[PDB]
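Peer 1: This is the structure I have questions about; it appears just below.
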Amino acid sequence: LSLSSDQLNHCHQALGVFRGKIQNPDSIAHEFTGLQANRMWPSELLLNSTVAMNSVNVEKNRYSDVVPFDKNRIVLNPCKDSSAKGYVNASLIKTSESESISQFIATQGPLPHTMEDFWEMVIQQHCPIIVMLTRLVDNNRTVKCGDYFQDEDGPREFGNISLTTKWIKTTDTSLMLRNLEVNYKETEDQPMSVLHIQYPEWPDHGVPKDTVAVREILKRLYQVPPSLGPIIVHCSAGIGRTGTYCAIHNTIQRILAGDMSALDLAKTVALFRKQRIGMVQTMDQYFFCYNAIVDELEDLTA
């Protein structure tokens, strides 16, 4: 990246703070314990997520306790089912309207019966990127995510939507990059390009062995303009790994944009949790945020 003097100074300032915290890990543990003490109560989730908890929609939730708030859920409009209130388990995550800072749609891994819903959301919200932080199935053979994207059996269809894979590339850091095209079957308007990035080495309720692959996702997305549209980020529930990734991406972009408040990662995670329950699930994930932010600021200032 080409940085201004102001951006380079801010990266150095942020690096001293974040590296100071990893050198004093009790400070980071106290922050996460404080976040856990300030968690929302069950009635605050349930009474403010009325559409997700509706009988028509409960089977559209992978996890009964991970649902979007009514205030910032993504609504399918138009929607095939006129009684569903446009429901998809998906949350708009943002810290501002700056066009220098990405907004995210944090969502669950699609279920077989919500895959048309997922791809209609991609088109309606014109999302240019999908970041997928799960395998389809874990090493216990528990299904974590529906296969909404693989085409080896033949080109994929979801109701009126057609999906094509133009190419698949892998990286030395284990990322899989798929160039996807999505369009309606019965239209003359052009297809929509989506870059799908899958990282299969981030365990559920866990952390990767190192920060290199997660920072490579951020490095590949630095030059994607936020104004193109929200970045979809999902794992299985769309809160633990998803929240962790969004916190790393958001914090680095905010430092580069001159937002001093990015140095308060606990405040960032608190704001994420006000937009989707339980974003950043574990203390190891919170430490991973710090380690990835430090490592990326070291690269930015190298």
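Using Swiss-Prot numbers, chain A covers 31-332, in order.
When the header is checked for method, it gives X-ray crystallography, 1.7 Å.
Heads up, the Cβ atoms here are built off N, Cα and C, so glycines get one too.
For reference, Swiss-Prot lists these features for the protein:
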type     : residues                                             : note
ACT_SITE : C265                                                 : active site, phosphocysteine intermediate
BINDING  : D234, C265, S266, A267, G268, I269, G270, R271, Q311 : substrate binding site
DOMAIN   : 58-326                                               : domain 'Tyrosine-protein phosphatase'
MUTAGEN  : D234 to A                                            : Loss of activity
MUTAGEN  : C265 to S                                            : Loss of activity
Peer 1: Using the recorded substrate site (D234, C265, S266, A267, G268, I269, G270, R271, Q311) as reference, state which further residues of the same chain have their Cβ within 8 Å of the centre of those residues' Cβ atoms, listed in sequence order.
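Peer 2: Along the chain, the qualifying residues are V96, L163, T164, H235, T272, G273.
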Peer 1: Radius 10 Å, atoms counted are CB only; among the recorded positions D234, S266, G268, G270, which position scores highest?
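Peer 2: Result of the Cβ crowding comparison: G268.
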Peer 1: What whole-number Å value do you get for the CA-CA distance of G270 (substrate binding site) and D234 (mutagenesis position)?
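Peer 2: So the Cα of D234 (mutagenesis position) lies 8 Å away from that of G270 (substrate binding site).
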Peer 1: Sorry to bug you, but what's the C-alpha spacing from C265 (mutagenesis position) to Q311 (substrate binding site), rounded to the closest Å?
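Peer 2: Between the Cα atoms of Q311 (substrate binding site) and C265 (mutagenesis position), the distance comes to 12 Å.
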Peer 1: Please report how many Å separate the Cα atom of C265 (mutagenesis position) from that of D234 (mutagenesis position), as a whole number.
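Peer 2: With distance taken Cα to Cα, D234 (mutagenesis position) is 8 Å from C265 (mutagenesis position).
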Peer 1: How far is it from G268 (substrate binding site) to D234 (mutagenesis position), counting Cα to Cα, in Å?
Peer 2: 11
Peer 1: What three-state secondary structure does DSSP assign to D234 (mutagenesis position)?
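Peer 2: It is coil.
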Peer 1: In terms of DSSP three-state secondary structure, what is the assignment for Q311 (substrate binding site)?
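Peer 2: DSSP call for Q311 (substrate binding site): coil, neither helix nor strand.
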Peer 1: Suppose we draw a 10 Å sphere around the Cβ of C265 (mutagenesis position). How many other Cβ atoms does it contain, all chains included?
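Peer 2: Excluding its own Cβ, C265 (mutagenesis position) sees 27 Cβ atoms within 10 Å.
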Peer 1: Can you give me the Cα-Cα distance between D234 (mutagenesis position) and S266 (substrate binding site) in Å, rounded to a whole number?
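Peer 2: It is 8 Å, counting Cα to Cα.
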Peer 1: Determine the Cβ neighbour count for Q311 (substrate binding site): the number of other Cβ atoms within 10 Å of its Cβ.
Peer 2: 20
